[PDB]
Structures are given as structure tokens and as C-alpha cells.
Amino acid sequence: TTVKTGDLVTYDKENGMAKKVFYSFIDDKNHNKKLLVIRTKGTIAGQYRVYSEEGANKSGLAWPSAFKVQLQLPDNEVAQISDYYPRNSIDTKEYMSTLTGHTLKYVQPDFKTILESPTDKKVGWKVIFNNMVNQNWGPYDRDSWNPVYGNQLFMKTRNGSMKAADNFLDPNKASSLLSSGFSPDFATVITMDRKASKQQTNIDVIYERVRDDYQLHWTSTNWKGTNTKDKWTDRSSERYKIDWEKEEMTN
């Protein structure tokens, strides 16, 4: 068995996403196929920010409600997706798993991981917002509703005297995924027929952030919050070339 290994990094300035790929070519002579493990890392910034003001009474906050990582082989490719990790949804604050010389580790407080229905050509992970306590008051989710206070997810005070924009929760008092962002650690295994003639493969990797629109307004007596789901989507797509002969992945 021979193992050839590599790092690839691209930063998407527009979408604020550091996209890191660690790859391993595993060539075991007693295996029917050449293996490539694509470890998908980097960081998608949260970009929790007040984006709007309209007097002292109305204000809006953009906040990340989902992160996504997807790998997709073009239609006419002979190579196939053979395995993926996590293999299923993950509910826990932390994800840790050892593959055999990898330890996958990522943190996802207030979020959970959903595995997108894999094919032989595509696989993906959604890290979606679950629920959150707000200064010991929650848990609130995207569907929380109160007849007086509306959705209170990111409402600082119910009755505060400040401008609307000064009444959103501090990102440091919430999940680190909101501000600091999300750092993926997912693994994909590609297999390739050794006898196949075109010993080159294209693969696309997509990083995605979906942001919600959390809005505060003054109800003449108190603050009221409303959330609109999936207002903005930021999609960063990248094509890599796989060369099974040379055992390189490039950019």
C-alpha cells in the first residue's frame, strides 16, 4: 500500500469562506480500486451582523441559519462516491470520529448535522440551526412565537430604551457558529476503476451559508421580533482535477 497526500486551500473573499482540502490517495494492490479520501475542512464565517436600520424603532439582523458542504462528481465520470463521514445525522455539541490516520473533529453548538441523501455521484452535509437559550430564557427556535414579543431568538431586552439596533443579542453570548463561524471536518471516499481509460476525474466542492433575517420593531409598548427563513444564500463552488496516475489533486 502506497499513500500520497496533499493540502489545497482557497479563500473566497466575497463569501468569506476559507476552504481547505486534505486528500489521500490510497493504492492497495489487494483492493479492487484506487481510493481517494477527500477531507473537507476550512471555515465558513458566521457573518452575524445588523444590516439595516430604519429609525429607532425598526432594525434587522442577518444571522447564519445553515452551513453546507457538498461534493459532486460530473455526470459522465467513472469514479464514484463510496463512503462519507459522518454517515448519519449528528445531534451532539461535538463530533469526533477516527478513520483508518484521521480524527474528524468539529464543534456545532446549538446546531445539528443532517446528511444529504448520497448518490454514487454526490454527497453533502447540512449544519442547521436547532435552538438556543437567550440569557437563560430559551430555548427559542426559528419557529418561536409569542403574541406580544413575537420571536425572541436574538432579542436582548423586551422593554429596553435603546435604539432598535442596540437591542440584538451579543454574538459572544450565543453559539460561536453565529459570529466566529463554522469549521467543517467531513470525509468523502472516492473509488476508481484501475483499468478505466480516462484516469482523470473532475469533482466540484461547494461551501454554502444560508442567513435568516431577524427583525426587531417597537410595538408602542415593547419589542417584537420576527424571523424570515433562508433570506440570503451564499454559494462558493470550486472545481478540482484528480489524476489517479500521477496521484495528485489540483486546483
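What you see of chain A is 44-143, 169-319, where the numbers are those given in Swiss-Prot.
If you check the header, you will see the structure was determined by X-ray crystallography, 2.8 Å.
Just so it is clear, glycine is given a Cβ too, placed from its N, Cα and C backbone atoms.
What Swiss-Prot says about this one:
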type	residues	note
MUTAGEN	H74 to I, R or T	No oligomerization, altered hemolysis, near wild-type target cell binding
MUTAGEN	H74 to L	7% of normal hemolytic activity, reduced toxicity in mice
MUTAGEN	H170 to L, P or R	Decreased hemolysis, wild-type oligomerization and target cell binding
MUTAGEN	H170 to L	16% of normal hemolytic activity
MUTAGEN	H285 to I, P, R or S	Nearly wild-type oligomerization, hemolysis and target cell binding
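Positions of Swiss-Prot features highlighted on the structure.
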residue : record               : DSSP class
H74     : mutagenesis position : coil
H170    : mutagenesis position : strand
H285    : mutagenesis position : strand
Rounded Cα separation (Å) that holds between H285 (mutagenesis position) and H170 (mutagenesis position): 48
Where the model skips 25 residues between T143 and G169, distance between their Cα atoms in Å: 5
Per-residue Cβ crowding (10 Å cut-off), top of mutagenesis positions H74, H285: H285
